[PDB]
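**Q** Here you go, one structure.
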Amino acid sequence: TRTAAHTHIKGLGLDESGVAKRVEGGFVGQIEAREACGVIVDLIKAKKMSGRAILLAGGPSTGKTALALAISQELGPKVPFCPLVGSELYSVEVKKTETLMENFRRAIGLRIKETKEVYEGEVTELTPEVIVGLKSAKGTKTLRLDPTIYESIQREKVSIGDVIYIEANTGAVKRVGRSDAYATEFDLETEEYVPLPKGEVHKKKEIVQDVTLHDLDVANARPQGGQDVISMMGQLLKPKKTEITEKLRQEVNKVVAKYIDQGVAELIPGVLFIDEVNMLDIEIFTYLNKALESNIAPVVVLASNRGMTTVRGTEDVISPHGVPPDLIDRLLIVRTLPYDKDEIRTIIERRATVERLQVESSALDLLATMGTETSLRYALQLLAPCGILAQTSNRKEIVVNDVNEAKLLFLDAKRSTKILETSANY
Amino acid sequence: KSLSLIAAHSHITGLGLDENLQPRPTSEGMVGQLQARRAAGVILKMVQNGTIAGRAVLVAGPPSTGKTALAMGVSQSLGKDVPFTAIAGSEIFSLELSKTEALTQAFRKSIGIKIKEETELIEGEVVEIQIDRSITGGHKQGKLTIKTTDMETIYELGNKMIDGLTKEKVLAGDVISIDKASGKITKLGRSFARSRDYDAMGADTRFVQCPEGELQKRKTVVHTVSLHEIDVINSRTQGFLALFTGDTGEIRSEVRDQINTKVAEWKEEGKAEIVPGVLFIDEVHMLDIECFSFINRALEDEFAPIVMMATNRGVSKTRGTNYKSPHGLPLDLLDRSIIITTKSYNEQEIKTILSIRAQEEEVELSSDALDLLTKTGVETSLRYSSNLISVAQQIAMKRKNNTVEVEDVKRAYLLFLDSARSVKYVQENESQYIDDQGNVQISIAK
Amino acid sequence: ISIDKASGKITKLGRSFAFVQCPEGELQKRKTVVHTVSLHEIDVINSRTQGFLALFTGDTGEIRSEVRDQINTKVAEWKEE
Amino acid sequence: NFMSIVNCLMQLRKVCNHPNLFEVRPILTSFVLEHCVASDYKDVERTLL
Ligand SMILES: Nc1ncnc2c1ncn2[C@@H]1O[C@H](COP(=O)(O)OP(=O)(O)O)[C@@H](O)[C@H]1O
Ligand SMILES: Nc1ncnc2c1ncn2[C@@H]1O[C@H](COP(=O)(O)OP(=O)(O)O)[C@@H](O)[C@H]1O
Ligand SMILES: [Mg+2]
Ligand SMILES: [Mg+2]
Ligand SMILES: [Mg+2]
């Protein structure tokens, strides 16, 4: 198996009153951040309001992204969490604002119940002008092919002895292959032998395939019928994402409104994520400043931490977290405190337990000392190297020799900087 | 319809004003700002007049002064039949339309035309659809018995409409809103006769809409379209694809000139109806000098819809130039346009607005929590308490009691910080987070 | 001559002469073959139709993340089973 | 009494009979929209043409 710095977190641990335990499901301290996250979790579970956002501010290794993954895994499978970084909004063929609205539209989940049927059977005859006489286990019916799907059928080399899985609603045709009934054609026949499908040819099912707002946007903006030749031209002339305007937005809103008022469907919100908004330019900040003043923009979370630094995209806007003053004035601050000696101890302990490292007491304490001396991450990155070193140096446990070898081998930023002021060359 | 659960801007429905163009202190949600609401009524009467063009007004002053509330109230108060363009100026940049093309598209969208077309109909229960062969003497003996509730009548198909009924596979008895210059017969479903059919038990499975109007009557159907649809039709033979997908492609000028002439003569011929709407733009201090010259010439042009342009910042840097002037705009356009200043609020109107928000959210508040919210809002800003009320309501559920008490607002205040709280917290942590140089002293000890 | 059953492909093991001796053993042999493919290749082959050209021409950019998530969960459950 | 023990035993003979596994694989199809947004505007386009 594989582990990448996470999957140790398995929930906030909020009790019936929303209060999380001290160290439970991969957590250490930060009761303020945990309580604020629980409050936001309850607000999202309400599923009534929208159009509100918060930022959580904390230094490196303060559990910001850890709390984001915790809330993500707490929400559950169906409700989606949208992770995105300021580098993502810089697209290529479309403008950044449209990308932000594509993310917003695909963020909201929309449970829907549409219908699909499939014709699947052994072909009995074809009549050009079109007949495809599909013969299932108990049914043998002859559809008509429109000229385009007739051409698709022609390209499918389907002949007497073939079964095709041609969908009814989309219309595209997927041949299943040579019929297993004609297995007595060649002892080494190349084509696979598939029998006549069960049921009638026009098999009908009730499906729960849902749709995100971007999904049904691309459904009509760039139709994807697929296997038919005309569908190939449709997906080839404009295969990319086109700049959907507000007119199609209103059309889509009407369509989703009528579908959700049909009764079976429903709506569920979602959470979007942004990291290091300090690098974001003033243009996107100004645009989102007027974009959150709407009725559809779902919940997004901000993770940033900067002091008295100029906001990127400007030259004189100095503000904390690299956020313009207006956004700060319209956004909710969550505080995070630096980790402590005992927090470092428990962090290294849990990170050893998840990594299947039975680190003993004194080794754990010394690793905590290094964590408290230079940085938490410097100590955390050494758990696997020290274990592997002790494995190569024939030690199940981690003696002080292993950690000293790691500290003289894998240096930190401070020691490298100490080296850097005494060098004949860079 | 129009799925939008709630918003901080979904609390105003239609504004409030009087025939005297005088403000209402509680004008359907938005309150105060007598000058702002009187000017809104003045502009409303201006646009109802439809006799002036090329006017630019600047909603100046400090931010948070109900500017967006004013725009929303105007939009909801003017009424239907007049589509607007309420888009912030930040997204003018695009990878498919240039700045000139985008500005031209906005200007041509702000001015609309309604079109009345004298289309026809053939309504009535078409109980049967007979399609006879193409006999030489009569090229189509196609019987089809369209009859409304008023009369019983038969008709005949001219070898062109047989597939018009069944472009999509439908049966007879369908109310057909047929158009002579369309070729696409629209079936409305099922329909009724006035007969009891046979003697034995029957007449089952018949409950639908029956034709009501006359067998034939002229319909002067009115359609409203913008210059975008007409221009994209001119540029390409097919225009619906670019209207939906959004890949028009920077249509050329002689198209706009010929559309200008065509619309002028259509208005002169009494077939079209001009609807000169008004454009709304935001963040004008952020606008750039080429846009400044564009609007400067547009104002002097004979055709220019009125402008709702506003700069939240005051005495800010003028984007696109090396100099800063008041409102972030140079004195040329500043003198060319007109100015309406907007000042901030006191506490009581914040209290009233928050009470309106609460009763819109149908939450049984307790006035102690409301007083706490008023104090928190007046200390910092309205939006602070506007979010605090919702989070305190969430805390009210979290403690299993419907009423919003003091402890809810207190927990909301202590959990989520304040701008002053955040700046104090960061200026005491000048060496704990990422800074200008990025120096983060993660080393708690030694 | 060696041919495959499910495809009938021809593979020239070599002419007998005019230079390989006639083979011994049994005619029909079975074996196993393992095929390797990278994550991005799986993402790009099944996302669209013309992506096969993108296997060499590289005529694609910013593949839709839905296909990426589907292939990721496919790989996860393949590894699980 | 004597016989209804065997009434439970009609389960004890299905435990030692045979167990099985699952080895299932997921596969999907494309869901469909067929209301369309074409026919509603083609007539208007042709009228204006
Ligand atoms: N409460 C916690 N419990 C367990 N591990 C944590 C906790 N907080 C942070 N970590 C670990 O510290 C690392 C940094 O945390 P993360 O939130 O991802 O970024 P940062 O905190 O630096 O913004 C993560 O890899 C995470 O595994
Ligand atoms: N006078 C008012 N009455 C009611 N709500 C208001 C008022 N002024 C502002 N708001 C609220 O504030 C939001 C708009 O902020 P606004 O004060 O217009 O900022 P700015 O003036 O900088 O545009 C709206 O969602 C609205 O609910
Ligand atoms: Mg973090
Ligand atoms: Mg505002
Ligand atoms: Mg001029």
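Residue numbering for chain B follows Swiss-Prot; the residues present correspond to positions 15-460, in that order.
The backbone N, Cα and C atoms fix where each Cβ goes, and this holds for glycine too.
Under the heading ATP binding site, Swiss-Prot lists B:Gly75, B:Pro76, B:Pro77, B:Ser78, B:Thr79, B:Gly80, B:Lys81, B:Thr82, citing similarity to another entry as support. B:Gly80 to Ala appears in Swiss-Prot as a published mutagenesis result, with the remark: Growth defect at 37 degrees Celsius. Listed in Swiss-Prot is the mutagenesis experiment B:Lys81 to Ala, annotated as follows: Defect in snoRNA accumulation. Growth defect at 37 degrees Celsius. Experimental mutagenesis at this site is recorded by Swiss-Prot as B:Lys81 to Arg, annotated: Growth defect at 37 degrees Celsius.
Help me understand the surroundings of these features in the structure.
**A** The Cβ of B:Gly80 (mutagenesis position) lies under 8 Å from the Cβ of B:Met44, B:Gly46, B:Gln47, B:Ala50, B:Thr356, B:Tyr359, each of which sits 6+ residues away along the same chain.
Residues near B:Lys81 (mutagenesis position) in space but far in sequence (CB under 8 A, at least 6 apart, same chain), listed by position: B:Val73, B:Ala324, B:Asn326, B:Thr356.
Under DSSP, B:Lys81 (mutagenesis position) is assigned to a helix (H, G or I) in the three-state scheme.
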**Q** Measure the Cβ-based neighbour count of B:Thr82 (ATP binding site), defined as the other Cβ atoms within 10 Å of its Cβ.
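**A** I count 21 other Cβ atoms within 10 Å of it.
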**Q** With a CB cutoff of 8 A to chain A, go through the recorded positions B:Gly75, B:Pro76, B:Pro77, B:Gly80, B:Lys81, B:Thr82 and name the hits, or write none.
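**A** Cβ contacts with A, in sequence order: B:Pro77, B:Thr82.
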**Q** How many other Cβ atoms sit within 10 Å of the Cβ of B:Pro77 (ATP binding site)?
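**A** Cβ-Cβ neighbours of B:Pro77 (ATP binding site) within 10 Å number 17.
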**Q** Which recorded positions from the list B:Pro76, B:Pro77, B:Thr79, B:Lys81 come close to ligand 2, meaning a Cβ under 6 Å from one of its atoms?
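**A** Passing the 6 Å Cβ check against ligand 2: B:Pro77, B:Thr79, B:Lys81.
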**Q** Going through the recorded positions B:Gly75, B:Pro77, B:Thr79, B:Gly80, B:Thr82 in sequence order, which have a CB under 6 Å from an atom of ligand 4?
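**A** Near ligand 4, sequence order: B:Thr82.
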**Q** What are the other residues, in sequence order, whose C-beta lies within 8 angstroms of the center of the C-beta atoms of B:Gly75, B:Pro76, B:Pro77, B:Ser78, B:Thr79, B:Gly80, B:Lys81, B:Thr82 at the ATP site?
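**A** Near the ATP site, beyond B:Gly75, B:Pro76, B:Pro77, B:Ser78, B:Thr79, B:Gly80, B:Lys81, B:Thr82, sit B:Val73, B:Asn326, B:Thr356, B:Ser358.
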**Q** Relative to the Cβ position of B:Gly75 (ATP binding site), how many further Cβ atoms are located within 10 Å?
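**A** If we count other Cβ atoms within 10 Å of B:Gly75 (ATP binding site), we arrive at 21.
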**Q** Within a 10 Å radius of its Cβ, which of these binding-site residues (B:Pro76, B:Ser78, B:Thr79) has the fewest neighbouring Cβ atoms?
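**A** Ranked by other Cβ atoms within 10 Å, the binding-site residues B:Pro76, B:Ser78, B:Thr79 bottom out at B:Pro76.
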